[PDB]
Structures are given as structure tokens and as C-alpha cells.
Amino acid sequence: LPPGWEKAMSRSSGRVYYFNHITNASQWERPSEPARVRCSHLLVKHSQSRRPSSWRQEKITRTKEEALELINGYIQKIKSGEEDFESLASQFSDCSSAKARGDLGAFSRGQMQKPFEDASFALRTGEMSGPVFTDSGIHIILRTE
């Protein structure tokens, strides 16, 4: 299994699935290092974020638990195809990168916060993370290159 992936059993259906503890990605299908990757992200901040403020809200008051529920709902809509990642990032990311549809550009190791970096480099091109936690808040990460 690729780096970070483990086999688990679904609690509701009993079907095997795969989980990546680095990216917090999960999927039914069996899954299958570059100097630099390019990623987009969608950040939801919460009251304990290092700077609890964004272009969306001067004072961010939602709890960390409420932020996770928002992230979970965005992931659901992205995976169902009801929304695409870029449209949600443009509307709802608590980050100036929302204006760039979440794009952060390319980066190598040693430049981003560690949980974000580790998840970014564990994704395959085109793959999306689950909720990734940093001092900024909770991220959904899309590796684009």
C-alpha cells in the first residue's frame, strides 16, 4: 500500500475501504516523492485559529467542532459532484487565496506548516485530502500538480 494508506472495514456496511492517516482521505477503491507539488485548499477557521479573522468575517466565532462539520459538508458536496472544489473555495475559504480559487502555487518541503506539507506530498496528482488540521484551522487540500 502507498505511503500512509491502511485497510479498514466500514462500520455501517461491513465493506472494506482504505484510509490514509496522513491526508485523512478515505475511499472504497484500493489506492494506487516529487521535489515540489502544487495545491489548492479551502480553509475553515474557528475561534482557536492563530488569527481568528478572515475576509469573510472580522471575528470568527465558530467552534472547532462547527468548523469540522462545515469541512465535512464541503467534502460531501465535492465528492458527490454537487459542487466543485474551486467554487466552494472561492466562496467559503477563510483565506485570501479564495480569490485564486484556493490555489497556493507550487512549493517544496520546508515552506508550509508541517501537517499541511505532509498531507500535500502524500496526495497523488488530482487527489483530495480529508480534513487537515493546522494552527490556522481546518483545510481541504487538492493536489493539482
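Following Swiss-Prot, chain A shows residues 7-38, 51-163, kept in their order.
Method on record in the header is X-ray crystallography, 1.7 Å.
From the backbone N, Cα and C atoms, a Cβ is placed for every residue, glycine too.
The domain 'PpiC' annotation in Swiss-Prot covers 52-163 and rests on sequence analysis.
Sequence-distant contacts of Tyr23 (mutagenesis position), defined as residues of its own chain at least six apart whose C-beta falls under 8 angstroms from its C-beta, comprise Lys13, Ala14, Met15, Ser16, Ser32, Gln33, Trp34. DSSP assigns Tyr23 (mutagenesis position) to a strand. Where Swiss-Prot documents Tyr23 to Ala as a mutagenesis experiment, the accompanying text is: Reduced affinity for KIF20B.
Within the same chain, residues at least 6 positions away in sequence whose Cβ sits under 8 Å from that of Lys63 (mutagenesis position) are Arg69, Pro70, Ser71, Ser72, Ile78, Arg80, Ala85, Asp112, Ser154, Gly155. One mutagenesis experiment named in Swiss-Prot is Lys63 to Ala, and its note says Loss of peptidyl-prolyl cis/trans isomerase activity. No effect on the interaction with IRAK3/IRAK-M. Abolishes IL33-mediated increase of IRAK3/IRAK-M protein levels.
Here the residue is the original one, but Swiss-Prot notes a mutagenesis experiment at this spot, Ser71 to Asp or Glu: Loss of peptidyl-prolyl cis/trans isomerase activity, nuclear localization and cellular function. Under the DSSP three-state reduction, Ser71 (mutagenesis position) is assigned to coil, being neither helix nor strand.
One mutagenesis experiment catalogued in Swiss-Prot, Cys113 to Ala, is accompanied by this note: Loss of peptidyl-prolyl cis/trans isomerase activity; decrease in DNA repair of double-strand breaks by homologous recombination slightly less efficient than that observed with wild-type protein. No effect on RBBP8/CtIP. For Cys113 (mutagenesis position), the same-chain residues 6+ apart in sequence whose C-beta sits under 8 angstroms from its C-beta are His59, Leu61, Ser72, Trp73, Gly120, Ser154.
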Straight-line distance in Å that links Cα of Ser38 with Cα of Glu51 while 12 residues remain unmodelled: 14
Helix, strand and coil counts within the domain 'PpiC' (52-163) (DSSP): 39 helix, 28 strand, 45 coil
